[PDB]
Amino acid sequence: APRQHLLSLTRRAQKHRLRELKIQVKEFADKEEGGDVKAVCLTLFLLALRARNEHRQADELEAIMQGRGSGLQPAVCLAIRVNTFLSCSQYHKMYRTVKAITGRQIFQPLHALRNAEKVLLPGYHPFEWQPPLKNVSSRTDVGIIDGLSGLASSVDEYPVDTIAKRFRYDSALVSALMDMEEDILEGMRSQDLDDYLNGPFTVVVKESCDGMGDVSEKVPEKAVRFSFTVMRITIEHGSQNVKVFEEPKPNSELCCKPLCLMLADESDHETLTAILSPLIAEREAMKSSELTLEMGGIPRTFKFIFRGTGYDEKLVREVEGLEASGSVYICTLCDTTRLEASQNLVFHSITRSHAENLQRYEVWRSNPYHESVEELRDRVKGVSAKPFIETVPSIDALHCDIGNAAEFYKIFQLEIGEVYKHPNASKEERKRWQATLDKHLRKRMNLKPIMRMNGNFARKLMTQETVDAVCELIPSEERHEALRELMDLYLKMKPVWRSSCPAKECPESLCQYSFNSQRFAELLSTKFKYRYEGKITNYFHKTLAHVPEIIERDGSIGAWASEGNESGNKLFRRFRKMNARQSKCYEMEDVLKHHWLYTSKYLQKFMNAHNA
Amino acid sequence: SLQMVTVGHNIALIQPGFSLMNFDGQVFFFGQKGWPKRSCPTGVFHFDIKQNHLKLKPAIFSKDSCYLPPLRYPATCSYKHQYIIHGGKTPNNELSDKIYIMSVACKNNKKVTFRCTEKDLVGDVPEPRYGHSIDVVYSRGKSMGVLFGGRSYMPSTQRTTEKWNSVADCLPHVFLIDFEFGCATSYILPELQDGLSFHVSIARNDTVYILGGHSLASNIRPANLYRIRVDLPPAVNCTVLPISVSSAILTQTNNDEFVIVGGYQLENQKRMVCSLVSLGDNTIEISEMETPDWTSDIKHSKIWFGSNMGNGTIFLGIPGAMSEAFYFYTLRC
Ligand SMILES: [Zn+2]
C-alpha cells in the first residue's frame with residue numbers, strides 16, 4: 001500500500017505484505033513439487049527475468065546458484081595474463097579499472113599472481129632422491145640458477161662474453177611433474193585405478209636443443225635453448241606397464257618445457273659445452289636414481305628415461321663426436337660412407353650409439369694399433385671428437401622434411417636447366433636459374449623467397465601444384481614425368497615418418513613403405529643419375545635406409561621431433577617485450593620464467609576452459 | 001718495434017690459450033678452437049709468418065703417435081730435443097691430467113711430421129690443472145721436471161652442478177717428474193703455502209725461478225720471486241726475493257736475456273709497459289726497459305693474449321662493428 005514500495009521495507013514488513021501470497025505459493029509447492037519453496041521462487045523469478053529480456057541478470061543468478069564465483073583465483077588471472085602476453089603494467093591497469101568500476105575485485109592484485117608464479121615455477125615443492133644424486137645439491141628450494149654455473153670470469157681466464165640462465169634439471173622435472181598432477185591422476189582413473197597408487201611411475205622424457213637465431217633490434221645476438229618434453233607416463237601394475245599419460249601433441253610448442261636459455265652460437269663449442277655440461281651431469285645423475293614426490297597428500301615414486309632426439313643434424317654431429325661436413329661418413333646411425341650409400345641405397349642396419357662413439361673417440365685419441373691418419377680414420381669411422389651429449393639414434397622429422405625439401409629445391413634448379421645435358425659448372429648461370437625459379441614461385445604460387453629454408457617454405461614447396469608450376473620453366477617433356485613420379489613417391493613416403501603414430505593413422509602407408517622406397521631408389525639411380533651417382537644427401541639416405549627400423553623400434557618418428565613452429569625466436573621476443581628493459585641478466589631471467597609458465601598444463605587448462 | 005700482422009685462410013682457429021712451439025727455425029701452432037676438422041685432423045699447424053701475413057698450413061702425425069685434443073691452458077716447455085705438454089682444458093671443458101710429448105720424426109721440403117707420445121705417470125700424480133707451469137732441471141746428472149700448480153675444478157666430492165665450473169688454485173706442492181722412468185713425487189714447501197696461476201716460470205741448471213702471477217683465494221697478484229733447488233743421490237729447497245703481472249709471456253731476444261712482455265697488472269689494467277730480467281748464475285734481478293709503441297687499438301683494449309716464437313719476436317691478439325673478431329700484432333726486439 002502507498003506510500004511505501006515493497007523493495008524498500010524491512011524483511012519483517014516484506015514478509016507481512018507478502019504472507020498472503022506466501023501461503024498461496026507454499027500451498028502450491030506442496031502439491032506439485034513439494035515442499036521446496038526455494039525452487040518455486042527460483043523458477044518464478046527466473047521466468048520473470050527472462051520475460052523482461054533481463055538475460056545478463058538471469059545468467060548471473062543461474063551462475064550464483066551453481067556455486068560460481070564472480071572473482072578469479074590468482075591462478076586464473078595469471079593464466080590470462082600469460083596467454084595474452086600482458087605486461088605487468090597493462091594487467092595492472094585492467095585490474096584497477098575493473099575493480100573501480102564494479103566495486104568487485106574480479107581480477108587479483110599482482111602480488112597474488114606473483115604467488116601463483118612461485119607455486120608454478122621450479123623450487124616450490126618438496127621432493128627427495130633415492131639414492132641422492134651425485135654432485136647435485138639435495139637442497140630442494142632451488143629455482144633459477146646462472147647458466148655459467150660458476151664459470152671463472154677473471155680477465156686472464158678464457159673470455160666469456162655470453163649470458164645464460166637455467167633450471168636445475170631435477171627441480172625442473174619436479175615442477176613439470178607437479179604441474180600435470182591432475183593429468184596423471186585422471187589418467188589413472190581412466191585406466192580404472194585407485195588413484196592413490198604410489199607407483200613406481202616411469203616417465204619418458206624427450207630432450208631437444210636448438211639454435212634460436214637472432215634476437216635483437218636495430219649487432220646481432222645469437223641464442224640457444226635446451227629444453228625437454230614429458231612424452232609418456234606409465235605405471236607398474238602387476239605385470240603390465242599401464243599408460244596413465246601420453247602427450248596428445250608432443251610437437252606442440254606448448255609442452256616443450258624450457259630448461260636453459262643462453263646467448264651463444266650453437267657453433268661455439270667451448271662455451272656450449274661449458275653451459276650444457278652441468279645440465280648433462282644432473283641428467284646422468286638422475287639416470288641412476290628414483291624420485292620421491294608427494295601428490296594427493298600421498299608420496300609417489302618416479303623413474304626417468306631420457307631420449308635426446310630433438311636435435312638438428314649438425315648439432316647431433318657436434319655433440320656426438322663427428323666431423324660436420326659431407327665428408328665422408330654421412331650417417332649418424334651407421335658407419336656407411338657417401339659412396340657406399342650411393343650404391344647400396346636401402347640396406348643399412350643402425351649401428352651407432354653414444355656408447356660406441358665414446359669408445360671410438362678413445363681409440364682415435366690413444367691410437368692403440370699404431371695406424372696412419374687414414375687407416376685410423378677408417379677404424380674409427382669418423383668419430384674424431386669426444387661426445388658430450390647422449391642422443392638417441394633417430395631422425396628429427398622436422399629437419400628431415402626441411403632438408404629433403406632443400407634438396408628438391410636444388411633439384412628444381414638443376415632441372416629447369418639441363419645438367420644431364422650440360423656438365424658445365426658456371427656458377428653465375430646457376431644464380432640465374434635460382435633467379436628465374438624464385439621469380440616463378442612468386443608468380444604461380446604465394447611463395448616469398450627466403451634464404452635459410454624453414455619448415456613453412458618446405459610445407460608450401462612439396463606439393464604437386466608446385467610440381468606443375470615448376471614444370472613451366474622446363475623445355476623437356478620427359479623430365480616432367482620423372483619429377484612427377486619422384487614427387488609422388490616422396491609423398492607416398494613422408495606420412496610414415498612424419499606421423500606421430502602410423503600404426504593407427506596411416507597403416508596402409510606403413511606396409512607399402514618398403515616398396516615405395518624401392519621405386520624411389522630405382523628412380524634416383526637412373527632418371528637422376530646426374531647428381532645421385534657417387535653422391536647422395538644425408539637425409540635421402542636416412543629416409544631410404546633407416547625409417548622402417550626406427551618405426552619398428554619406437555612406434556614413430558614424428559612424435560620425437562622438434563617443435564614444428566620453430567617459434568623459439570618469436571616467443572623469446574614476446575616474452576622479452578613483456579617486461580621493463582632491465583639489465584640483460586634480469587631480462588633473461590624473466591624470459592625463462594615466463595616461457596616456463598607458458599608451457600604449464602595447469603594454466604592451459606584454464607585458457608582452454610571454453611570448449612571442455 | 002712491433003707491427004700489425006694479418007691472417008688469412010683459417011684465422012678462426014686462433015683463440016686465447018693457444019700454445020706455440022719451436023723447432024730449429026720453424027714455428028708450430030697448437031690448441032685450436034674446436035675439435036680438429038677434416039681439413040687438418042691433427043690440430044697442429046705450420047705457422048707461416050711471411051711479410052706481415054700469417055698462413056696456417058696443416059701438419060701430419062707419425063704412424064704411432066697419439067692424437068691429442070686441443071689443450072687450452074697447458075704447461076709447455078723444451079728438452080735438450082723435444083717438447084712437453086701438460087695438461088689443460090679440452091674443448092669439452094674437461095681437464096687433462098695427461099702428459100703428451102712432442103717430437104719431430106720426419107722433415108721434407110715445405111712441410112714436416114711430428115711424433116706425439118703420451119707418458120702416463122705413477123705418483124703422487126699431479127691434479128688435472130691449467131694455467132700452471134712446467135719446466136726442466138739439470139742436477140748432478142742429469143735431468144728432471146718441475147711442476148708448480150695453476151687452478152682446477154672442485155674435488156670430485158665437493159663439486160656441485162650448480163657451481164660446476166667453479167675453479168680454485170690447487171695446492172702449492174712442487175711436483176717432481178721423472179719422465180724416462182715415468183713417475184711423479186710431490187713436495188710441500190714451508191716457504192710456500194700460497195697457490196698461484198697464470199704466472200711466469202724461468203729455470204736453468206738446478207735452479208727454478210717463479211715470478212708474480214695471480215692467486216684466487218685472495219685475489220692477489222704478487223710481485224715476489226721464488227727459488228727452487230735440486231740434488232742427486234733427491235731433494236728441494238726454496239727462498240724469496242724482491243713484479244706484479246698476470247698471464248705474462250716471456251721471450252728470448254738474446255742469450256740469457258728474457259724479454260717479459262705484458263699481460264695484466266690489475267683486474268682491469270693491462271700492464272702495457274715492459275720489463276727485462278737480469279739473468280746470471282745464482283744472481284738475478286727484475287729490471288725495467290722502455291715502453292713500446294702500442295697502437296690506438298692496443299691502447300684502448302682490455303684483453304691481452306699471445307705467445308712467443310723464440311727469436312725475440314712475439315705474437316699478439318686483440319678484440320675486435322661486424323668486420324673482424326680479432327686483430328693481430330707481431331712484436332720484435
Ligand atoms: Zn645410415
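Note that the numbers count up from 1, one per residue, in the order the chain is shown.
In case you wondered, yes, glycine gets a Cβ from its N, Cα and C as well.
As recorded in Swiss-Prot, the features of this protein are as follows:
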| type | residues | note |
| --- | --- | --- |
| BINDING | A:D210, A:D312, A:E566 | divalent metal cation binding site |
| MUTAGEN | A:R3 to A (Swiss-Prot position 393) | Impairs DNA-binding and hairpin formation while maintaining some nicking activity |
| MUTAGEN | A:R11 to A (Swiss-Prot position 401) | Allows robust hairpin activity |
| MUTAGEN | A:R12 to A (Swiss-Prot position 402) | Defects in converting nicked products to hairpins |
| MUTAGEN | A:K15 to A (Swiss-Prot position 405) | Reduced hairpin activity |
| MUTAGEN | A:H16 to A (Swiss-Prot position 406) | Allows robust hairpin activity |
| MUTAGEN | A:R17 to A (Swiss-Prot position 407) | Impairs DNA-binding and reduces hairpin formation without affecting nicking activity |
| MUTAGEN | A:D170 to A (Swiss-Prot position 560) | Loss of DNA-binding |
| MUTAGEN | A:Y329 to A (Swiss-Prot position 725) | Deficient in both nicking and hairpin formation |
| MUTAGEN | A:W497 to A (Swiss-Prot position 893) | Capable of nicking but defective for hairpinning |
| MUTAGEN | A:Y539 to S or T (Swiss-Prot position 935) | Capable of both nicking and hairpinning |
| MUTAGEN | A:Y539 to A, L or F (Swiss-Prot position 935) | Capable of nicking but defective for hairpinning |
| MUTAGEN | A:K542 to A (Swiss-Prot position 938) | Capable of nicking but defective for hairpinning |
| MUTAGEN | A:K577 to A (Swiss-Prot position 973) | Moderately defective with 56% of activity |
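With a 10 A radius on its CB, A:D312 (divalent metal cation binding site) counts 19 other CB atoms from all the protein chains. A:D312 (divalent metal cation binding site) and A:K542 (mutagenesis position) are 14 Å apart (CA-CA, integer value). Gap of 6 unmodelled residues flanked by A:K218 and A:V219; Cα separation 8 Å. Using the Cβ center of A:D210, A:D312, A:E566 for divalent metal cation, the list of other same-chain residues with Cβ within 8 Å runs, in sequence order, A:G211, A:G310, A:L398, A:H399, A:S562, A:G568. Counting every protein chain shown, 8 other Cβ atoms lie within 10 Å of the Cβ of A:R11 (mutagenesis position). For A:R11 (mutagenesis position), the nearest neighbour among the binding-site residues A:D210, A:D312, A:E566, judged by Cα separation, is A:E566. A gap of 12 Å separates the Cα atoms of A:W497 (mutagenesis position) and A:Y539 (mutagenesis position). Each residue contributes its Cα atom, and for A:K15 (mutagenesis position) and A:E566 (divalent metal cation binding site) these two points are 67 Å apart. Non-local contacts of A:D170 (mutagenesis position) by the CB criterion (under 8 A, 6+ apart in sequence, same chain) comprise A:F127, A:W129, A:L133, A:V136, A:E282, A:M286, A:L291. In the three-state DSSP classification, A:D210 (divalent metal cation binding site) falls within a strand. For A:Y329 (mutagenesis position), the nearest of the binding-site residues by C-alpha distance turns out to be A:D312; the candidates were A:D210, A:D312, A:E566. Each residue contributes its Cα atom, and for A:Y539 (mutagenesis position) and A:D210 (divalent metal cation binding site) those atoms are 19 Å apart. Summary for the binding-site residues A:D210, A:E566: the Cβ-based neighbour count within 10 Å is maximal at A:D210. A:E566 (divalent metal cation binding site) sits 19 Å from A:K577 (mutagenesis position), taking the C-alpha atoms as the reference points.
In sequence order, the recorded positions near A:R3 (mutagenesis position) (Cα within 10 Å of its Cα) amount to none of A:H16, A:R17, A:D210, A:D312. Per Cα geometry, A:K577 is the residue among the recorded positions A:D210, A:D312, A:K577 nearest to A:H16 (mutagenesis position).
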